[PDB]
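The structure appears right after this line, and notes come after that.
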Amino acid sequence: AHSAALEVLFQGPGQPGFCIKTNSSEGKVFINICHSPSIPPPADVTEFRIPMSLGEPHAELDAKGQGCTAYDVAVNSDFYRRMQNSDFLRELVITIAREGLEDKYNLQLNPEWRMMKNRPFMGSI
Amino acid sequence: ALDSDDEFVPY
């Protein structure tokens, strides 16, 4: 009961930012936080709902040649810059994105996620 | 210590 994701339409491809590693009961799940100018930033508040696209799952191979699931979640480019300079803002958006994907596709993702520091994106582009 | 999948791949 904190903040929430708001799904907007988007194609796609946008541009990668960073990659989050988590899992379901079945296997590994990767959340690719991407960004695009064509996606609205959060509305200026008078007194947080984050607009973001929730991409369809696409299977990719992990480092061991095993299939895993990856989701592309795109956010506003300017809002993304603000995310890069804010650990609080970034981690919140992660949680928000994860719960957005859980809602849309009926998944149970691991809250205890891990940040990929070398890999910016799981898949192609 | 790295994650098993934490390696740079030029998308």
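The chain as shown is numbered from 1 upward.
From the backbone N, Cα and C atoms, a Cβ is placed for every residue, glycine too.
According to Swiss-Prot, the protein carries these features:
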MUTAGEN   A:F18 to A (Swiss-Prot position 54)  Abolishes binding to histone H4
MUTAGEN   A:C19 to A (Swiss-Prot position 55)  No effect on binding to histone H4
MUTAGEN   A:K21 to A (Swiss-Prot position 57)  Abolishes binding to TELO2
MUTAGEN   A:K28 to A (Swiss-Prot position 64)  Abolishes binding to ECD, EFTUD2, RPB1, TELO2 and UBR5
MUTAGEN   A:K64 to A (Swiss-Prot position 113)  Reduces binding to TELO2
MUTAGEN   A:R114 to A (Swiss-Prot position 163)  Reduces binding to TELO2
MUTAGEN   A:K117 to A (Swiss-Prot position 166)  Reduces binding to TELO2
MUTAGEN   A:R119 to A (Swiss-Prot position 168)  Abolishes binding to TELO2
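All features noted in Swiss-Prot, drawn onto the structure.
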residue	record	Cβ within 10 Å
A:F18	mutagenesis position	20
A:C19	mutagenesis position	25
A:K21	mutagenesis position	21
A:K28	mutagenesis position	19
A:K64	mutagenesis position	8
A:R114	mutagenesis position	14
A:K117	mutagenesis position	12
A:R119	mutagenesis position	21
Direct Cα-Cα distance, rounded to whole Å, spanning the 13 residues left out between A:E47 and A:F48 | 11
Close mutagenesis positions near A:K117 (mutagenesis position), where close means Cα within 10 Å, chosen from A:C19, A:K28, A:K64 | A:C19
Neighbours of A:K28 (mutagenesis position) among mutagenesis positions A:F18, A:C19, A:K21, A:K64, A:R119 (C-alpha cutoff 10 angstroms), in sequence order, are A:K21
Check the Cα-Cα distances from A:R114 (mutagenesis position) to the mutagenesis positions A:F18, A:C19, A:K21, A:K64 and tell me which is shortest.
-> A:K21
How many Å lie between the Cα of A:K64 (mutagenesis position) and the Cα of A:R119 (mutagenesis position)?
-> 15
Would you kindly determine which mutagenesis positions in the set A:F18, A:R114, A:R119 have their Cβ under 8 angstroms from any Cβ of chain B, listing them in sequence order or replying 'none'?
-> A:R114, A:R119
A:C19 (mutagenesis position) to A:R119 (mutagenesis position) - Cα separation in whole Å | 7
